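Student: First the structure, which I've put down as C-alpha cells, then a few questions once you've had a look.
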Amino acid sequence: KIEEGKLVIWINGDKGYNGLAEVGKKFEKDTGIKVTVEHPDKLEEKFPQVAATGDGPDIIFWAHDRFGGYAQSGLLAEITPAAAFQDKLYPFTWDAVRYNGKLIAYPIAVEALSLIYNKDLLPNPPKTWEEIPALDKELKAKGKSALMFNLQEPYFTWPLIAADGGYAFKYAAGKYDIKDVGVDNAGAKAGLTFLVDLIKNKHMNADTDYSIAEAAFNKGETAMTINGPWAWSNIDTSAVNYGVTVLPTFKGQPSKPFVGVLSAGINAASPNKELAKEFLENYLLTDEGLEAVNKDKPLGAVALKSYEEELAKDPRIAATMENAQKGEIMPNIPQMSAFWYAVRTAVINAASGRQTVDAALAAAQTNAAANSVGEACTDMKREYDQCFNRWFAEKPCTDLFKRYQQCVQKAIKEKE
Amino acid sequence: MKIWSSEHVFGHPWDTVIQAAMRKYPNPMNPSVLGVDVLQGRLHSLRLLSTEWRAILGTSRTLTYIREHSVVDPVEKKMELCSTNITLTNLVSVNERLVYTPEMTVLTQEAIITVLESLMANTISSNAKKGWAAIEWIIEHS
Ligand SMILES: OC[C@H]1O[C@H](O[C@H]2[C@H](O)[C@@H](O)[C@@H](O)O[C@@H]2CO)[C@H](O)[C@@H](O)[C@@H]1O
C-alpha cells in the first residue's frame, strides 16, 4: 500500500528530477514531511500497473495525453484548486488537464519540439525539410551529417507526418471522433515517405534513438537535432553553440508537433492527498519551485503566469511557442494510448523496411483501435496479448497477465 | 425468437484460422475487447467485448457489452465460443464451432435472438459474414 505521512513523486527520466528533489527538500524542511522523487523506466506504463492495485506514487508527472486514460480507469484524484489558485495559471493549461468536466491534474509546463542547430556548422538552418538531403550530402563530404533525431518515439516524427495532413483523431464540435483515425491519409503517407526516403538515401539511420542523436549533436557530429526544452541543459554543458528554431516546413506546410502539457496528477489511492495539494500548489507551482526544476532541465513555457513572463524573454521559449502554435495540443482521450503505439510500430517498421509506408500506416489505422475496456490498461494488454499469441506457437506469460487483469478488473467495477 | 445457422468453409488450416479467430480489431469489425480469465487437461478462455451497435440507439445510448466463453481443450481440433448480451431487455447467443472438414477448416454457427427482431437478426448474420472476412483479413496481416 502507499505510505502515509510522506510524499513519493514519479517523473520521467528526461526531466529535472534532481531539481524537483530540491523542491522536495524545501517541503521537507518546512513540514518535516519526506519527499522522494523517482524516475522509473517506462513510467507511463508502470503507473497504470501499480496504481490499478492501489500502489504507486502519491504524485505522477507525465504529459497530459495519458491522463484521460488514467482518470477514466480511476487512477487519479479529482483536484480542487480555489478560484484564486486557478487564476495563477493560464486557462488553456487547465483545459489540457480537464477530463469530463473535472480537473485531474495540475498543469506545469507547455512542451513542444523545436529544431535545434549548431551555429558553427550551420549558421543558416534550413527552412524546409526538402533542403535537408542536399545539406546532408554536403555535410557528409566533411564527415558530418545534417540531422539526427529520435526515430524510436513517434513523438519526434509526428510533426513531419502531420505537416501535410496526418492526424490522430478527428475533432468536431468539442468532441473527438474515435471511429476516424487520420494516420493513413495522403498527408500522413507523404510525411512518413519523406522520412523513409531520407533513410533510403542514407541521410539517416533507422535505429537512431534519443541518446545516439543526443551524443551525435553534443559532440558536434551532426548539425541539427529535434528535441524539447529538457534537452537544452545537456547541450549547455557541451561546448556546442546552439540555436533553437521553428521546425522545417514540409510541402510548404508548417511541421505540426503534438503539444504536451507536463502535468502532475495525484494518485486516487494516495492517503496523502492534502499533502500532495500543499506540495503542488504552494511549493512546485511557484516562481522559486519552477525555477529549481527549470535550472535542472528546462520545462518549456510554464503554466504559471508570474514565472512565464520571465521565461518568455528566452528566444528558445519563443521558438518553443512558435512551434507549439503551429502544432496541436494532444487529445487526452483514453484512446491516445493505442494511437501512440500504433504509430510507434508503423514508423519503426517503415524506417527499418519491414513494411512499406502504405502497409505500415494502413496497419496503424487499424491498430489505433482503442484496444481495451480499461482506459489505462491498453499497454498492459498489448504486452500480454502479444505473448499469448506467441504462446500459441506452443499450443510463461502469467507474469504479464496478473497485471493486465487487475487494471481491467478495476474499471469493470463501475459497470457490469 | 429468431434463429440463424450457417456454416462457412475456410480455405486455411485450422491452426491459422483459430489463431486469427483469437484476434478482434479487424477493419470489418469496430468493437474493442480483452481477455479477463484464461486457464488450461484443456484450454478455457474468458473475454469481454464492448460492441458498438436512431430510436434503437436511444434505447441503448450506453455501449453494449458482449461476453465470450471459448474453450479449446481436445487434442481433436476444436474451439467453442459463446456470446451473451449484457442489458435489461432481450438476449442474443452466438456459438461457433471451428473444426476442419473434408487441412482446410470450416465453422458452423448459431445465432439465437430473443425479445424489430428482423433488424436484430439481419444485423447479427451480417456481423457473422463480416467476421469470416475479418478472420480472412487477420491472416494476411498477422
Ligand atoms: O512517442 C510517444 C509519446 O509521446 C509523448 O511523450 C513525450 C512526452 O510528452 C515528453 O514528456 C518527452 O519525455 O518525450 C516523450 C516521448 O518519449 C506523450 O506524452 C506520450 O504519451 C507518448 O507515448
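Here chain B follows Swiss-Prot, giving residues 1-40, 47-59, 66-114, 120-132, 141-167 in order.
Backbone N, Cα and C define each Cβ position, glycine as well.
Experimental mutagenesis is annotated in Swiss-Prot for B:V36 to A, with the remark: Impairs interaction with TRIAP1.
Tell me about the setting of these features in this model.
Tutor: DSSP gives B:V36 (mutagenesis position) a strand state.
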Student: So what sits near B:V36 (mutagenesis position) in its own chain, CB-to-CB under 8 Å and at least six residues off in sequence?
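Tutor: In sequence order, B:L52, B:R53, B:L54 meet the Cβ cut-off.
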Student: With 6 residues not built between them, what is the whole-number Cα-Cα distance in Å for B:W59 and B:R66?
Tutor: 11
Student: Unmodelled stretch of 6 residues from B:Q40 to B:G47; how many angstrom between the C-alpha atoms?
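Tutor: Unmodelled segment endpoints: Cα atoms separated by 7 Å.
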Student: For the missing segment of 8 residues, report the Cα-Cα distance in Å between the flanking residues B:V132 and B:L141.
Tutor: 9
Student: If you measure from the Cα of B:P114 to the Cα of B:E120, with 5 residues left unbuilt in between, what do you get in Å?
Tutor: 8
